[PDB]
Amino acid sequence: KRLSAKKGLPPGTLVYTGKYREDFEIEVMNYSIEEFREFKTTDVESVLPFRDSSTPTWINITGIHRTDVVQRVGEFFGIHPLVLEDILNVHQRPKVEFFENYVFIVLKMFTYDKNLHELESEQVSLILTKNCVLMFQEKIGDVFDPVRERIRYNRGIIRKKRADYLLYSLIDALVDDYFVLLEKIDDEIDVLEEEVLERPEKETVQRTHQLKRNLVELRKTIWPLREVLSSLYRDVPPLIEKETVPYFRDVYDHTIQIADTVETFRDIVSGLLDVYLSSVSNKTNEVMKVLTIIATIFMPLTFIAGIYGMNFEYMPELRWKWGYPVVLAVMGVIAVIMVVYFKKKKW
Amino acid sequence: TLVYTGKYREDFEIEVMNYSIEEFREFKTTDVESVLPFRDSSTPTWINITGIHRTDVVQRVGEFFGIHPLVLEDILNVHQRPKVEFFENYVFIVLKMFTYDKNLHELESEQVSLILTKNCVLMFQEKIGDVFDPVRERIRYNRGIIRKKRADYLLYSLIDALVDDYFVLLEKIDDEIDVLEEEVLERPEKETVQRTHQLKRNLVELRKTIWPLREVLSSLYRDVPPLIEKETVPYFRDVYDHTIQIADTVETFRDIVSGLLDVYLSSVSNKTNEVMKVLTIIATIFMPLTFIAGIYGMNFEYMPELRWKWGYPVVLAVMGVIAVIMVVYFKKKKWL
Amino acid sequence: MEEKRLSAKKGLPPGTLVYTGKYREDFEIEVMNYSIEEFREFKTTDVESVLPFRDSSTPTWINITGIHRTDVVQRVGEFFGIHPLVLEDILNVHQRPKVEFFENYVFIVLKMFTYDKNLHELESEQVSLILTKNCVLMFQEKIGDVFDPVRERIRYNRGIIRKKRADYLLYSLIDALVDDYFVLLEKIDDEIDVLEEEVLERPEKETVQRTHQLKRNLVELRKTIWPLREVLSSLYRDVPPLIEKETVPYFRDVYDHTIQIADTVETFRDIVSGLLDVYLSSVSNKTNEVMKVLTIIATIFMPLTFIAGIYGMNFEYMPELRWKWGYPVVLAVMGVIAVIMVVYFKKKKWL
Amino acid sequence: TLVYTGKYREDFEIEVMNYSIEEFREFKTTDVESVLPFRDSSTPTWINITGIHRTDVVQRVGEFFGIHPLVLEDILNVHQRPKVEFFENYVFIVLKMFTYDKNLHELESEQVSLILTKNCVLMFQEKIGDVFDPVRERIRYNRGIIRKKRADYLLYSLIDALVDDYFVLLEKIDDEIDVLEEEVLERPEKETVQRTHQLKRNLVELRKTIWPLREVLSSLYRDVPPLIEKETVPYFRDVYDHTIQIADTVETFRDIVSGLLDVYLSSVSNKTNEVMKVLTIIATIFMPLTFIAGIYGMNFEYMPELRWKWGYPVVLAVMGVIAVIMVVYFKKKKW
Amino acid sequence: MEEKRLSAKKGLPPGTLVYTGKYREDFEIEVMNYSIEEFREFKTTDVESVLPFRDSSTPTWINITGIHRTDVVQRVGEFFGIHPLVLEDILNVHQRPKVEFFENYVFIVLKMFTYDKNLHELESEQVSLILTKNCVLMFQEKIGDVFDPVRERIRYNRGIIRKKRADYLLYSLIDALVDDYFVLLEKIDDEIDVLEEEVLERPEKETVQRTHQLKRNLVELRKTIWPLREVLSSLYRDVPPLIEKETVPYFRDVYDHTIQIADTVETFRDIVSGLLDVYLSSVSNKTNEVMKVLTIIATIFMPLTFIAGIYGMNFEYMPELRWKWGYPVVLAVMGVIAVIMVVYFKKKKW
Amino acid sequence: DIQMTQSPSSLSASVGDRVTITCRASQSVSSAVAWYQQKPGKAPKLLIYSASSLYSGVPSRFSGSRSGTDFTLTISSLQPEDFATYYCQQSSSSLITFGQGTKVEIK
Amino acid sequence: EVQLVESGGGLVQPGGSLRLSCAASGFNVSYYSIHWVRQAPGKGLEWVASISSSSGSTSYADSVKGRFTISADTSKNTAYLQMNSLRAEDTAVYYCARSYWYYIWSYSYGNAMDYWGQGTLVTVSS
Ligand SMILES: [Mg+2]
Ligand SMILES: [Mg+2]
Ligand SMILES: [Mg+2]
């Protein structure tokens, strides 16, 4: 429901405002130029000895539902109360916080289901301290596997560089996930365009509104991402080293590009509803044209039948000279002279 | 100093608050002869002037402290935009407070302005009833860092309370947006336009209130006042961050509400189409049929409809089949 | 771009300067001479008692009201050595705000916007300024302006206007003119609220006409504001020799004010654009109600009329002699069909 | 080859107007060879060809004078816009005439091509009728300095005649706009919407034509070619100012007509509502009444209302009852 | 591929120029080392001839048309002393126009638009101008310029371009781009005119997407025009030492031209915005035509058939029955009703 | 040139009733029509210019309008000072012409 | 204050000549156009000639063109009408008027006559 920690104690609270508590696993990747080590353990204290190594390490804390373990981890690093409380709460806009000892970076994930057209987000945290990085995840499952594969089989220069290149690899993986998300959404926009052009229904308005809110949430999540990387580059925090800034320039440019792409998607979504309204109005015009043609053909014919069908004993047309075929012919002439009026003015 | 709008007139009260780790003080008065607690500077000073209905108290406290009578009309005038001033002997800031009524969609704007002298937070209200009581509760429970600071923390605390009130009020607006969204999507009605436009104009007024507040806090934070002790600048920046978050949320709310109205218009213009469908189907099916029924009512004398296995069921069957063929011709077009 | 020549128009003698406008009722010359200690002012009709203020030491404010007196304008421009093209631009009101920098004077074209509550008419009036070494020359059309506060400031030594030179007088005039736009843009606000209330209550054609007058007025306001902001920007970031360096921040403040002028006019524009769609929704709702009435009537009374015709045909063989002659039975069938149609309509919440 | 695009082929002739300080001497002939040798005359020569559809003569004339075949393509290219092209031995200008009709508001256009050469100017026209009769009067009767100046002054005089005709056309358009203003605002009429559409279309055509003429005149005086001479620059500059004065009025008229259309099209939805109200009122008060007639018009025996208390007046009074209740139902809720 | 999909630019090591454009087929260099009495032209496809003009005293105009070759731009940048973080700015097509001053040269980025009439779409070409020392380095992605008049004035003396230095050459190129923007605006005006006629007279289904494409093109055009004014202002208002101070009025005139362009774009945007709203009214009017037709016919005939039915229903002892003159009277009454309905409807209001 | 045909040639009316004098042009006179009032033995006085603009000092009772080519002068409440001769004058071209006049007398 | 005074009107033999002097006070004739309007006894007004003193532009009616002559004197602030080849049908009261230009459209200009002189009567008979 959000905005529950604001009322109460300003200095700090320790509560996890998430909906996932199923899993709790720990992943640690201690790596260097010539060493290779990985393990999976449920022990909280098992990761403490590995943090003291001068070689960079990547500690993953998936399913952050236990407040005690996060409090212990933050206490070992002397995590500031502001950062410690910002880790736990999920509904926090992406913002980078740099401190004397460490830098706090928080972003969001995204996954899309084709069937339900629903967008959901999961929050992840980036904390770079000493020579190690902390990973906090909302549940099991992530799209950060390219970094794991590059660590495992020694691809690229990530082996040689420090944990700063690891942080950049994580950011690059997140931006790749975002690009895949927008590529998927493009297909839905195209099929919606085809449908609205060639088959309007009552569902299309709800579809357009749901897609509009999906794009609004995506924009509200992507703009702070752009601000985060903008602050990460220009402010040049002490912890980030050299031979790294061009990478952050590239990722910043990519964020600007994805912002432009989502703006274009917004414009297309805006135009779809106008196209739909035009189609509906044209259909209404057609339906009234059909109704009017039928009515103008058939009302005078009914009048003609009624006039000579009255209860009058003094009708000459009653046995004038085979009057029924004559009046049939007159009605046919009336019908044809009215119908030839149409198809001249395109009705 | 006497001129002011002050749309609300009622009883006037004054509350003071002086606190420290060693000693605890709190007094209430209806008049401001108690000038001794002011200017002591030994411990932080908080006084809540609960009302501005009578201008004499404001004039006297201006006489005792820094006055600059050019801004006395401003602090008295409720109809003044949220701004900031950097006059000597204090700091002048203008803010606003909002209260939301779900039953009656009107947002009251009670102007609130704070002036802070040397180790004295002159805190001026407009009406009885505050959202500032988190700070008083914190002081009474004797928790937080309120005591140790040199009177530059209370301004941040009060602005944080105001921003938290803004958060809760935009949460309530979010709930209202959701309920009108479901109203427009599944159960539209006539006066929904009224609700949507009332929400839109409320959002416009909140934008006009909060937008200047963001650069007021920008000037306060980026251009630090000389009286700030610089120990908790990060909190004076978290306030600015919260303000920019509020501005973004207001913008997105305005967007959503702008979309809802056009969704409703599409709803009504498809209802028009359904009405037109029904009317055309009925008229086109039954008008040739009634024409045939009225032409076969031709009395005359010589009618060739006699016998031929009786013309009554022949004409009834041909009417039925022509109606059926018209219906199926409309079946391929999916009209009905 | 050009050599600043006369326009050589058709159907008009070559040396002719023509007042392009509608106001030919008022002519006055108000001179306002002031210094740090002294101060004087006088209304005048003849121009010759005003020319000796070209060469002076105190800052002088010469206010010529009524430019249909092209003779007065030409005489003033000739005495002050003003280019004839500048006088032609002074006499031409059909133009946007401008700023021209010359070797001896600056020429600023501005516009005043008096707005009337009844008839919702946006009225415009060109006001032209020439800043000479010690004199600011002002040309207007009618009586009435926005420069009374400045007049009071000279008359009572209020502010700081009397300590400074003609540059500050020009700044004060432009500042008052720009600040009146805030009065205009807060006047339009309550009218927008009234339109909103009316479109919530009473949809008519007069509301359409009012809303479209609002739209046209706001477009004209935008077309006037943007060149005004460009004029102020040029006055700011160009530093002409006639304007001293200590006057530049004031022009900066005027530019700042123009910013939110334009911002709030944009907000008013799109909110009234929203009022338009509210109107269309309401009128379409009313048409939906009436069309529901018509289609209910037709849906009930086309088939019953058809059945009446069928049982009212005249064939030699009839089903009359069965089912207790079926006339009440037929009527009951019609009633059942009508009731079924009515309940089906009520089933779909069809009003 | 040379192909003519227009739709005027009914007539053809050639008119020549030579003049000098001493005397003038004019021809109205039909043979291309007769008019051919005026190129080398020291006195100014004005050549007018009323028919350019005859591609043979317009092909023949350009070969002698020495004009590049692209201008030959353009002269018979009726569907064009005003343009000016400078060449070493000549300059090529294309202009448009305009014929308007008050009774039938259609803006007809004829294309004129001007070739200024040394001491000779060639005119190419589609149909009969032009705007240069005043120039003919000045040439014939020494009415100005047109006799004392060279061919550049003739080019001035002809372009000035064209812009004068444009001023007259503006006067007629102004009359039409004045009438239509009241005919649209005061009353709605079926003819008025089409009239406003036609006025907008004609103003669009005028706007598409006038600005190229402005650019042509600016090219004529601003960047001087050797043909024009320095003494003639002020004259072409005056014409350029006249073109400015025409263009401003065209823009103003376009804005006025656009406002008229905007008002008319803004006044549509409530009109739809009113027509629907009329139709619903008519149908509601008559379809049930027709049903009441038909139900007692059935061929059913043993019907109760044989003569029950004057059944026919009873039925008619019933008709009146439903009619009254239906009409008062609408008035209570105001349809 | 394309713009909606962003699979490119993802995996590439830095330190090497990367081409972000779409054209990789035309490479050409044309040099004009023009002076007060002579001008030298050398159409080349090799970098070697370009270099020796770095220290030339006379104005030089290097035009590298086709920047898909990394080594060419790399060599040119390091020979002319361009900072490494600027070469990719030349190689970045997606980013907006800008100017970045420097101690010994000025970096200017612009865009040039060509409008297709067969398919109403706006295309943009990246152009990068570097005014370093006494030469103007211009980079393009494809052949086809708006600077042909500048070339003609260099070859054929139609102005004072020869007798001035390289900053006047830069001004000439900027003015050429602005003039082409005016031409683009004229073509866009023609397109808006034909679209307005389409909307006003005959509404079809395919007009609405044309209107939105026009609006989107105008939005992109305005977004590109906005930084151009700022670039021109940065050029003349605070002239760096690389500008001779005798070219300030020229850039000031170009600035005025940009003001006019922005005004024209805003008016076009307003008209395009109104197009769809007036399209809806046009369709409603077309609907009202047949509305009125049906209304007239129904009002004529429903009362008439009502009267026909009431005088034609069958039960005994009709007071009107057994009257010989009833039929002509009935027909006269019906005709009177028809004609009064006709005069009330069609003659005076519909 | 241009002929201004001003009708009626004369008129008799009372005090208070609306007096309308019409003037028609040979060809298009684009709103360049002015109305004058002359009394016997006195120089003419200006009333209307641009066919709808009231000259300074003229009472509001006088009114003018154009509908294309024809022009009308209207006196809403005729008063004893209004009995005079009225002229329509065009200045569309440099050769400016008058109407023939219209004499307004007592009914 | 602004006034126009005419002089020179009198009795002249047919085929004669006389000059009319229009004395203008209260304004400068350079800034305004000056017109000559006549009125035959019992007949309506008729416009004769116009002078734009600063620019020298002169226009005449066909009934007097090539037979009359209008002129201006900036120094004396007066305008003249010269009447040659006089016919008996030129007898009338000759008024001097002052006119200003006003704006209708860009292409269209009109002028109206504000002030008049009391006029001079010219008789051409015997
Ligand atoms: Mg809409
Ligand atoms: Mg019947
Ligand atoms: Mg019957």
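For this deposited structure, the header notes the method as electron microscopy, 3.1 Å.
Note: Cβ is positioned from N, Cα and C throughout, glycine not excepted.
Under its mutagenesis entries, Swiss-Prot includes C:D253 to K with the note: Increases protein stability. Decreases ion transport. DSSP gives C:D253 (mutagenesis position) a helix state.
One mutagenesis experiment catalogued in Swiss-Prot, C:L280 to A, is accompanied by this note: Decreases ion transport. Sequence-distant contacts of C:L280 (mutagenesis position), defined as residues of its own chain at least six apart whose C-beta falls under 8 angstroms from its C-beta, are absent. Classification of C:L280 (mutagenesis position) by DSSP places it within a helix.
Quoted from Swiss-Prot, the note on mutagenesis experiment C:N288 to L is: Abolishes Co(2+) uptake. There are 17 other CB atoms within 10 A of the CB of C:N288 (mutagenesis position), with all protein chains counted. Reduced to three states, the DSSP call for C:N288 (mutagenesis position) is helix.
Listed in Swiss-Prot as a mutagenesis experiment, C:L294 to A or V is described as follows: Increases ion transport by suppression of an obstruction in the transmembrane ion permeation pathway. In the three-state DSSP reading, C:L294 (mutagenesis position) counts as helix.
Neighbour count (other Cβ atoms within 10 Å of the Cβ, all protein chains): 24 for C:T295 (mutagenesis position). As a published mutagenesis entry, C:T295 to S appears in Swiss-Prot alongside the note: No significant decrease of Co(2+) uptake, but abolishes selectivity for Co(2+).
Contacts of C:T299 (mutagenesis position) defined by a Cβ separation under 8 A and a same-chain sequence distance of 6+ are given as C:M341, C:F345, in order along the sequence. Here the residue is the original one, while Swiss-Prot reports the published mutagenesis C:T299 to M with the comment No effect on Co(2+) uptake.
What Swiss-Prot says about the mutagenesis result for C:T299 to S is this: Abolishes Co(2+) uptake.
Where Swiss-Prot documents C:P303 to A, G or I as a mutagenesis experiment, the accompanying text is: Increases ion transport by suppression of a kink in the transmembrane ion permeation pathway. DSSP assigns C:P303 (mutagenesis position) to a helical segment in the three-state reduction. If you take the C-beta of C:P303 (mutagenesis position) and look for same-chain residues 6 or more apart in sequence within under 8 angstroms, you find C:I337.
For the mutagenesis experiment C:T305 to L, the note given by Swiss-Prot reads: Abolishes Co(2+) uptake. Around C:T305 (mutagenesis position), taking its Cβ as the centre, 26 other Cβ atoms fall within 10 Å, counting all chains.
What Swiss-Prot notes for the published mutagenesis of C:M313 to A is this: Abolishes pentamerization. Abolishes ion transport. C:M313 (mutagenesis position) is surrounded by 21 other CB atoms, counting those within 10 A of its CB over all protein chains shown. According to DSSP, C:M313 (mutagenesis position) is assigned to coil rather than to any helix or strand.
In Swiss-Prot, a published mutagenesis experiment is listed as C:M313 to C, I, L or V, annotated Abolishes pentamerization. Abolishes ion transport.
In Swiss-Prot, the entry for mutagenesis C:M318 to I, L or V states: No effect on pentamerization. Decreases ion transport. The structure shown retains the original residue. According to its DSSP assignment, C:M318 (mutagenesis position) is coil.
Proximity of C:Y327 (mutagenesis position) to non-local residues of its own chain (separation of 6 or more, Cβ distance below 8 Å) is seen for none. Following the DSSP three-state reduction, the secondary structure of C:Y327 (mutagenesis position) is helix. Among the mutagenesis experiments that Swiss-Prot reports, C:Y327 to A is described with the note: Abolishes pentamerization. Strongly decreases ion transport.
Experimental mutagenesis at this site is recorded by Swiss-Prot as C:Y327 to W, annotated: Abolishes pentamerization. Mildly decreases ion transport.
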Smallest Cα-Cα separation from C:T305 (mutagenesis position) among the mutagenesis positions C:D253, C:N288, C:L294, C:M318 is shown by C:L294
Between the C-alpha atoms of C:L294 (mutagenesis position) and C:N288 (mutagenesis position), the distance in angstrom, to the nearest integer, is 10
Cα of C:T295 (mutagenesis position) to Cα of C:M313 (mutagenesis position), in Å and rounded, measures 27
CA pair C:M313 (mutagenesis position) / C:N288 (mutagenesis position), Å rounded to integer, equals 37
CB < 6 Å to ligand 1, subset of mutagenesis positions C:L294, C:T299, C:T305, C:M318, seq order -> none
Mutagenesis positions C:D253, C:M318, C:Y327 with CB under 8 A of any chain B CB, in sequence order, are C:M318
Taking all protein chains shown into account, the Cβ-based neighbour count within 10 Å for C:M318 (mutagenesis position) is 15
CB neighbours within 10 A of C:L294 (mutagenesis position), counting all protein chains shown, number 20
Around the Cβ of C:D253 (mutagenesis position), other Cβ atoms within 10 Å, all chains included, total 14
C:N288 (mutagenesis position) sits from C:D253 (mutagenesis position) (Cα to Cα, rounded, in Å) at a distance of 53
Quick note, C:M318 (mutagenesis position) and C:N288 (mutagenesis position): C-alpha atoms separated, nearest Å, by 43
CB-CB under 8 A to chain D: among mutagenesis positions C:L280, C:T295, C:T299, C:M313, C:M318, C:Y327, passing residues in order are C:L280, C:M313, C:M318, C:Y327
